[PDB]
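Peer 1: Encoded as structure tokens, here's the structure I'll be asking about.
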Amino acid sequence: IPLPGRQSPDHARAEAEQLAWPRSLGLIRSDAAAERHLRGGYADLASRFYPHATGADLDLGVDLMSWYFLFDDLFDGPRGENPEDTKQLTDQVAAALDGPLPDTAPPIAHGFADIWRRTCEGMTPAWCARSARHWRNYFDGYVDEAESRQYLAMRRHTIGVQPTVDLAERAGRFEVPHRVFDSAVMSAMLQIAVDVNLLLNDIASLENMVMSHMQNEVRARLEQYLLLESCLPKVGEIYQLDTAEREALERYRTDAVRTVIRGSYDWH
């Protein structure tokens, strides 16, 4: 991974305060669960996904990593074995994208809603709508994988890389030009980011894509990622980006796409 390792300078404070949010939302209710949460290294992971964020912006990234693993743990048992029960929970979480949740919603849903509320604020409506679709793809992917009980079609959505990348924009208080986000070149870059994350995850998860060749695919995809990066100057002219748009595209390349590729590696 020819990308620099980066970590937010506010990582220590973010890690020290990481428990206050999931406790106030009822996601962590016992001292033992708090310690199990601390052992995951989730604030550390967030500080590497979002080295450009500090303070509340980084706290939102910490909470997303916190929520990710608290959420995924709810499907480790029987619920993850049938799609109907998986969907019953995911629909309650995903409903937060469409409006306020009933007070009766499970705590994991109110926690997501508090993340999503903070994610959207200050971003363009079109960015919000696109990020909301990425979430729905993520929740729909959990139902697809439960219905299963080249696996990339399901895993590319359940790995949660795109909402991670989305949050890097919000945490950096910038948006990549929407027409460049939809570009075939950026789409290929994001697909590499997703594929590298799920490959590195299945390797560290031997306790699955294993069914040597995976390490070469990570290397081939990262070499292609560099080629795709070299096309970005011409992509910017094709879409007639102005100066601020070229800078936002550059921030997206370095603080969102590169970070999500490198950060998971350094965290593992």
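Using the numbering of Swiss-Prot, the residues shown for chain A are 9-157, 168-225, 235-238, 253-309, in order.
Placement of Cβ uses the backbone N, Cα and C atoms for every residue, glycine included.
Annotation of the published mutagenesis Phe77 to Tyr in Swiss-Prot: 20-fold decrease in activity and catalytic efficiency; the original residue is retained in the structure shown. Here Swiss-Prot notes a mutagenesis experiment, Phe77 to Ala, with the remark: Loss of activity. In Swiss-Prot, the entry for mutagenesis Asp80 to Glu states: 150-fold decrease in activity. 20-fold increase in Km for FPP. The structure shown retains the original residue. Positions annotated as Mg(2+) 1 binding site by Swiss-Prot: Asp80, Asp84. Feature annotation from Swiss-Prot assigns Mg(2+) 2 binding site to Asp80, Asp84. In Swiss-Prot, a mutagenesis experiment is listed as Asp81 to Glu, annotated with the note 50-fold decrease in activity. 9-fold increase in Km for FPP. While the structure shown retains the original residue, Swiss-Prot records the mutagenesis experiment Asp84 to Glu with this note: 2.5-fold increase in activity. 7-fold increase in Km for FPP. Where Swiss-Prot documents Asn219 to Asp as a mutagenesis experiment, the accompanying text is: 60-fold decrease in activity. 55-fold increase in Km for FPP. Record note (Swiss-Prot) on the mutagenesis of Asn219 to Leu: Loss of activity. Quoted from Swiss-Prot, the note on mutagenesis experiment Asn219 to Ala is: Loss of activity. The annotation that Swiss-Prot gives for the mutagenesis experiment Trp308 to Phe reads: 4-fold decrease in activity. 2-fold decrease in catalytic efficiency. Experimental mutagenesis at this site is recorded by Swiss-Prot as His309 to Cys, annotated: 4-fold decrease in activity. Annotation of the mutagenesis experiment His309 to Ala in Swiss-Prot: 3-fold decrease in activity. Swiss-Prot documents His309 to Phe as a published mutagenesis change and attaches the note 17-fold decrease in activity. 5-fold increase in Km for FPP. One mutagenesis experiment named in Swiss-Prot is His309 to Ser, and its note says 3-fold decrease in activity.
Let's see these features in context: how buried, what's close, how far.
Peer 2: The Cβ of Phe77 (mutagenesis position) lies under 8 Å from the Cβ of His45, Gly48, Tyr50, each on the same chain and at least six residues away in sequence.
In the three-state DSSP scheme, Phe77 (mutagenesis position) is classed as helix.
Neighbour count (other Cβ atoms within 10 Å of the Cβ, all protein chains): 13 for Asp80 (mutagenesis position).
Within the same chain, no residue at least six positions away from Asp84 (mutagenesis position) has a Cβ under 8 Å of its Cβ.
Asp84 (mutagenesis position) falls within neither a helix nor a strand when secondary structure is assigned with DSSP, and so counts as coil.
Secondary structure at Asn219 (mutagenesis position), taken from DSSP and collapsed to helix, strand or coil, is helix. Its own atom aside, the Cβ of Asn219 (mutagenesis position) has 16 Cβ atoms within 10 angstroms in the protein chains shown.
For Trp308 (mutagenesis position), applying a Cβ distance below 8 Å and a minimum sequence separation of six or more within one chain yields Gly49, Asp52, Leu53, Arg56.
In three-state terms derived from DSSP, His309 (mutagenesis position) belongs to neither a helical nor a strand segment and is classed as coil.
Close to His309 (mutagenesis position) in the fold, though at least 6 residues off in sequence, lie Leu218, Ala222, each with a CB less than 8 Å from its CB.
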Peer 1: Given 10 residues with no model between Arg157 and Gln168, what whole-number C-alpha distance in angstrom do these ends have?
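Peer 2: Output for the chain break: 16 Å between Cα atoms.
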Peer 1: Just to be sure I understand the break: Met238 and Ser253 bracket 14 unmodelled residues, and I want the straight-line distance between their C-alpha atoms in Å.
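Peer 2: Spanning 14 unmodelled residues, the Cα-Cα distance equals 12 Å.
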Peer 1: State the count of C-beta atoms found within 10 angstroms of the C-beta of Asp81 (mutagenesis position), not counting that atom itself.
Peer 2: 14
Peer 1: Hey, how far is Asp80 (mutagenesis position) from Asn219 (mutagenesis position), Cα to Cα, in Å?
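Peer 2: About 14 Å separates the two Cα atoms.
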